[PDB]
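Below: one structure, written as structure tokens.
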Amino acid sequence: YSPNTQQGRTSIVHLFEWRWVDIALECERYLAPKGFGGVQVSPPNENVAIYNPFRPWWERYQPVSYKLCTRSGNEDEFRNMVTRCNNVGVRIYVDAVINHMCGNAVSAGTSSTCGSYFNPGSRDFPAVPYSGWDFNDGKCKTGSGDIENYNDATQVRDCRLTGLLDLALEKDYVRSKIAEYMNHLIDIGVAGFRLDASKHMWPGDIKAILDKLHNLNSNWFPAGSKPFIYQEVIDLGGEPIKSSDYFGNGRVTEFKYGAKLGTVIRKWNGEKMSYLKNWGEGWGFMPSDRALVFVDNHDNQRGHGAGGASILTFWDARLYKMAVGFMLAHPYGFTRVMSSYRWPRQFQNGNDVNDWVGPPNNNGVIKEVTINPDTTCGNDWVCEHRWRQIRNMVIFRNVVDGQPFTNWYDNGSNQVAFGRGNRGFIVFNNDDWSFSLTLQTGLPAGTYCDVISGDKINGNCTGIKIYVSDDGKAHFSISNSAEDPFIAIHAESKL
Ligand SMILES: OC[C@H]1O[C@H](O[C@H]2[C@H](O)[C@@H](O)[C@@H](O[C@H]3[C@H](O)[C@@H](O)[C@@H](O)O[C@@H]3CO)O[C@@H]2CO)[C@H](O)[C@@H](O)[C@@H]1O
Ligand SMILES: OC[C@H]1O[C@H](O[C@H]2[C@H](O)[C@@H](O)[C@@H](O)O[C@@H]2CO)[C@H](O)[C@@H](O)[C@@H]1O
Ligand SMILES: OC[C@H]1O[C@@H](O)[C@H](O)[C@@H](O)[C@@H]1O
Ligand SMILES: *C(=O)[C@@H]1CCC(=O)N1
Ligand SMILES: [Ca+2]
Ligand SMILES: [Cl-]
């Protein structure tokens, strides 16, 4: 349940579709000095090379083998990345696609990221190797062989998720091949895993696989360390499968988090920020120490997965930064920040016809992440984790780690504020009028740099300054027209 991050680092960032060499550099030049705890990487195992449409991001969720050979790089580049990141105190978490192999309708051949041969039709994946009896064909009871009804917990686990060949995870052979892959990664140095499509695997089968795993690499982790496990389970209620069924294996993705926060920030369905006073289990969420929270993820930012019209993404930058800021300031769960790439989003009758578009590329070859002079990224990589407003809140979370949620204030509408012990304080104005008020910050007297509008740089503030008096009170004035309608100050932004 522990992320295994360096003490003091409290977040992980999803560098979606980034190449290993770029992540390695990012760890050294940015993530380590800015206090990021780790990186969730895209699936590092060989996948199907899909040509229609042209190299979609989702081809990486169709395994062909467990060779560490993808568009992100080969095994040496992967090992190089893990070593360099661990050496600067930044962890690597692998997106483990272990529930299935490729789509059952994919043509047999060598159209894979490492050239390995595979034949979906005959259930032949010799690079593993897996054959017909390693899949759930005879186990599934639906007429199509695919999952047709989520109200039936059994078929959700034994049938094919959108046609993806379903591995027979009850078999010790299959469990062992998966463990072999995961242990290869653990020994290289990874700190944990995102277990993809966990809802589609029996909790008991996952347990059997995790039981075969090694302790983390003893060069970087204390003896007896166990990999951090966060399971992707979309549980919004209304289905028989519950997130709690997976608590014995590790943490679980709390999809209710971003769905509701999005609704609240958009001020939809009668919701408002003043209601966030009891944010957390009070809102029906799972226990804090079992939750992996996020505003958006790689699926729902593009309408995939549970989707949801309320989800906030970089496309709605202003509200997004506020949502991410609230998340990073609030003690609930372990936080994951999304880092995306831009694609030509085009809605036709409510559906984005380009929701498949893969990462920036030159005829299939992923583009490097270039860093602009102002520290933003080029080549259409959004790099939300480099946005000052988000990066500074990442450190805010580190600075206030362990401090209690306190000094809450709300105007009965959308102007709220709260502190974390005596280490940090944050103020939000999401109402259609100015927030002008003197509030108890719980902080020591002094001059604090607002880390949303600027930074503290050698004795100065490059943005707004907040003055906390002897009684801990400070005046805040945030116009509803502000491009960033929130202010945050903490122990380390004090002059
Ligand atoms: O020997 C030729 C044969 O090699 C490969 O077969 C593998 C199977 O595909 C794979 O399932 C596994 O078989 C094991 C069963 O899963 C397990 O239940 C139990 O019966 O032990 C079996 C042997 O370990 O391993 C075999 C051997 O690697 C390849 O996939 C076949 O196409 C090929 O004919
Ligand atoms: O826990 C792992 C195990 O779960 C399932 O077992 C089923 C069983 O097959 C059914 O007959 C009935 O007893 O419900 C059980 C689950 O409560 C999977 O079927 C099995 O493959 C898997 O290993
Ligand atoms: O590229 C970085 C920038 O992206 C923007 O569109 C966000 O709204 C900015 O606040 C951020 O500084
Ligand atoms: C938590 O993520 C890991 C897996 C379960 C455990 O005991 N440690
Ligand atoms: Ca399954
Ligand atoms: Cl996820």
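By the numbers in Swiss-Prot, the shown part of chain A spans 17-511.
Per the header of the entry, the method used was X-ray crystallography, 1.5 Å.
Backbone N, Cα and C define each Cβ position, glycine as well.
Listed in Swiss-Prot:
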ACT_SITE  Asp212  active site, nucleophile
ACT_SITE  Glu248  active site, proton donor
BINDING   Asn115, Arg173, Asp182, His216  Ca(2+) binding site
BINDING   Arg210, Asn313, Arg352  chloride binding site
MUTAGEN   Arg210 to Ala or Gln  Abolishes chloride binding; strongly reduces activity
MUTAGEN   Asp212 to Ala or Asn  Abolishes activity
MUTAGEN   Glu248 to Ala or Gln  Reduces activity
MUTAGEN   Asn313 to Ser  Reduces affinity for chloride; reduces activity
MUTAGEN   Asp315 to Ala or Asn  Strongly reduces activity
MUTAGEN   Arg352 to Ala  Abolishes chloride binding; has only slight effect on activity
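Where Swiss-Prot records a feature, it is marked here on the structure.
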residue : record               : contacts (Cβ under 8 Å, 6+ apart)
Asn115  : Ca(2+) binding site  : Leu177, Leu180, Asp182, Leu183, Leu185, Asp212, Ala213, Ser214, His216, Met217
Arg173  : Ca(2+) binding site  : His216, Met217, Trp218
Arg210  : mutagenesis position : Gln56, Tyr109, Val110, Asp111, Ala112, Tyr246, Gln247, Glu248, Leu308
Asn313  : mutagenesis position : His30, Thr269, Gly274, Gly321, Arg352, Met354
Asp315  : mutagenesis position : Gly321, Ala322, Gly323
Largest tally of Cβ atoms lying within 10 Å of a Cβ, found at which of the recorded positions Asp182, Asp212, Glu248: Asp182
Other same-chain residues whose Cβ falls within 8 Å of the Cβ centroid of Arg210, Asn313, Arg352, the recorded chloride site, in sequence order: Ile28, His30, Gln56, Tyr246, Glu248, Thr269, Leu308, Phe310, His314, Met354
Close-lying mutagenesis positions around ligand 5 among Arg210, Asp212, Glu248, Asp315, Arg352, where CB distance stays under 6 Å: none
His216 (Ca(2+) binding site) - helix vs strand vs coil (DSSP): helix
C-beta crowding around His216 (Ca(2+) binding site), within 10 angstroms: 23
Residues among the recorded positions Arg173, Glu248, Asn313, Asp315 that border ligand 6 - Cβ under 6 angstroms, in sequence order: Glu248, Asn313
Local Cβ density at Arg352 (mutagenesis position) - other Cβ atoms counted within 10 Å: 24
Shell of the Ca(2+) site beyond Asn115, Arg173, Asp182, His216, same chain only (C-beta within 8 angstroms of their C-beta centre): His116, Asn152, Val172, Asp174, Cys175, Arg176, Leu177, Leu183, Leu185, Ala213, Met217
Reduced DSSP assignment, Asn115 (Ca(2+) binding site): coil
Three-state secondary structure, which DSSP defines for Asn313 (mutagenesis position): coil
DSSP state at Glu248 (mutagenesis position), helix/strand/coil: coil
